[PDB]
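Here's the structure we're looking at; comments come further down.
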Amino acid sequence: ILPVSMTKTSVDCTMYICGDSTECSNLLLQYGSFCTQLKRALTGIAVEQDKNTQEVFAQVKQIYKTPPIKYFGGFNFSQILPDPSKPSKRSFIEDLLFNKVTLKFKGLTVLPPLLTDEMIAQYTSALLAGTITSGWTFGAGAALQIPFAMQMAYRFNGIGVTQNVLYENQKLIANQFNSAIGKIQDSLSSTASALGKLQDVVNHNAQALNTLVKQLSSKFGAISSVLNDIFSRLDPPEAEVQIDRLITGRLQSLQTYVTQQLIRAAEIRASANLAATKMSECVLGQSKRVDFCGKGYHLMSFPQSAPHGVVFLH
Amino acid sequence: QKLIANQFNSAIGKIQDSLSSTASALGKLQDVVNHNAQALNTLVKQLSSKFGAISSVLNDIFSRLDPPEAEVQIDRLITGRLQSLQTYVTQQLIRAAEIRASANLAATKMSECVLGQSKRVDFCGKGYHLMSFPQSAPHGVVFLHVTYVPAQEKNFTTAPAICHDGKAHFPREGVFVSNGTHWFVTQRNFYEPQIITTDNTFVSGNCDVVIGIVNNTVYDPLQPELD
Amino acid sequence: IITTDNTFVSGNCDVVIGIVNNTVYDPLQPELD
Amino acid sequence: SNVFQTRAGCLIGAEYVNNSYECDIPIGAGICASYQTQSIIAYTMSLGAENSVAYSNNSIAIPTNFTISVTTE
């Protein structure tokens, strides 16, 4: 489970301060326009997660199309490939994951993901199709066709298994594969912690969000942290400068919040480079890496989406 | 040798045509500089930023207000300029770690791209990797990644097994093909006629598992020597 | 030693530049099989 | 001009086309833009050419050529 995106959040300046009160804007501009560069950094952030999605999901040349009939001359792949029968074209595992993971906010915005859930779903489907039908080459241009029995004979020679163990006994290894997949799906449905690293980040975000929410009452020296309370029971002469110190305080707060946001974004960035490297190696061939696509003499990996990340079934 | 060398020459021409036509493709290399300057800009902007003070410069407030009514304000000025600096340097560190990882990556690039060839499929440039040639930059590096991308795929006929005298045979390295009135053996990843000896087939199992397969004769490479 | 086993043939000896002519012996001959 | 409504919100000043084109300026929530040549069209981001690769069993398609391409990292 690799957190690959993050909620591309953003913060409006005046919507965060008070709304449309004019003393807010005048004290702001007298202080300065820091929130300009703050939201500059955040918009940056957002576009890096956009690029993370692009560089993790859609490295392929074009959107290789799967046949809806998951039949490849003796193989059934509806368990792994999506079937069009659902209103959403998603593989069963991805739907189990999205339902299994439970996911305009008063001054803070959650910009929508550019690559929509269905769109990232078609990326996943297409790259799955490339990996299975066309094989390892699909990341270097056209996804060249080649017969899967030959692909599997070649794979077994990769791990040093001859071709008679397959063309006579495809079924044993395939059934072990599918049964293990079934055990996986059972775990995923039943174990809510097996995907922790994908909602904790949201929790992080949430708590970070909560942090800025929580700070909204922190006062920093004077009596009342509500702008309207000061503007009401304090006369405008002093209310100006009291609102000014509050501006100072939550400016510090938002800066600190977005600094944690940047650092979390750096973590996301490392993880997303990780995800892209997995999406290359683990996906585009029998990966030589031994403990990078999962433990052991790694064979391959199948990705599925998540509300903000990816899941590689190694 | 010669024709691939010439196609590399064509790749060279593509290199120059792209680079002359792409002088701005250094965006990913140049943006950071702006950020630095931008960060610098920001710090300069905060020289003008009051941070709650009646002004943002030391000299004017010192000259206007004699110290006995200005020491505390001077000290707050000091603290605000400080906190600006620590914040700025904090983003400096964040980006510092960013480029830190980036150039760890870069050293890896030159190791597995310059000092060697990376088996990794999307690490040294797009797709299959041959080589990489570095170049300097005002603050970074450029890798001309020289990579492989196939094309022109056309259909021919292969076989999964050969039932020779009831014995299942499977290709060692290469596949059967037929170009017209003739059948030969080529390689798996590309097309080339090759020497047809016993070397291209190995026995594992029988041909009774797949019903109706054809029966074939594999000549001994020593019988023509025997006669 | 350059023998039939440890070498391959792909195209005639016109694609190599400045080629030289030499004799390479087939390993089957000493066995006389 | 014409006003379109997408999951990201309300796109005005864009003549929402339904046609498939490669994406240049991603507009949001899965929709991108292009230049009509005149006016600026917005559409559902044409995902790509759905290359339905042909699975094969007992015949192959050899890549008879290639390109030694060069990229700038």
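Using the numbering of Swiss-Prot, the residues shown for chain B are 920-1146, in order.
Method reported for this entry: electron microscopy, 4.3 Å.
Including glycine, each Cβ sits where the backbone N, Cα and C put it.
Quoted from Swiss-Prot, the note on natural variant B:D950 to N is: In strain: Delta/B.1.617.2, Mu/B.1.621. Per Swiss-Prot, natural variant B:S982 to A is noted as: In strain: Alpha/B.1.1.7. According to Swiss-Prot, the natural variant B:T1027 to I carries this note: In strain: Gamma/P.1. For the natural variant B:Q1071 to H, the note given by Swiss-Prot reads: In strain: Kappa/B.1.617.1. Here Swiss-Prot describes B:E1092 to K as a natural variant; the accompanying note says: In strain: Theta/P.3. Recorded in Swiss-Prot as a natural variant, B:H1101 to Y carries the remark: In strain: Theta/P.3. For the natural variant B:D1118 to H, the note given by Swiss-Prot reads: In strain: Alpha/B.1.1.7.
Feature map: annotations from Swiss-Prot on the structure.
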residue: B:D950; record: variant position; DSSP (3 states): helix
residue: B:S982; record: variant position; DSSP (3 states): helix
residue: B:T1027; record: variant position; DSSP (3 states): helix
residue: B:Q1071; record: variant position; DSSP (3 states): strand
residue: B:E1092; record: variant position; DSSP (3 states): coil
residue: B:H1101; record: variant position; DSSP (3 states): coil
residue: B:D1118; record: variant position; DSSP (3 states): helix
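The separation of B:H1101 (variant position) from B:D1118 (variant position), Cα to Cα, is 19 Å. Note: the Cα of B:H1101 (variant position) and the Cα of B:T1027 (variant position) are spaced 49 Å from each other. Put simply, B:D950 is the one of the variant positions B:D950, B:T1027, B:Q1071, B:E1092 whose Cα lies nearest to the Cα of B:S982 (variant position). Here B:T1027 (variant position) is positioned 33 angstrom away from B:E1092 (variant position), judged by their C-alpha atoms.
Local packing around the Cβ, expressed as the count of other Cβ atoms within 10 angstroms, is greatest for B:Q1071 among the variant positions B:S982, B:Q1071. In this structure, the CA atom of B:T1027 (variant position) is 34 Å away from the CA atom of B:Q1071 (variant position). Taking each of the variant positions B:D950, B:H1101 in turn and counting other Cβ atoms within 10 Å of its Cβ gives the largest count for B:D950. When the C-beta distance to chain D is held to under 8 angstroms, the variant positions B:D950, B:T1027, B:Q1071, B:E1092, B:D1118 reduce to B:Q1071, listed in sequence order. If you take the Cα of B:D950 (variant position) and the Cα of B:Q1071 (variant position), they are about 39 angstrom apart, rounded to a whole number.
Each of the variant positions B:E1092, B:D1118 was scored by the number of other CB atoms within 10 Å of its CB, and the largest score is that of B:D1118.
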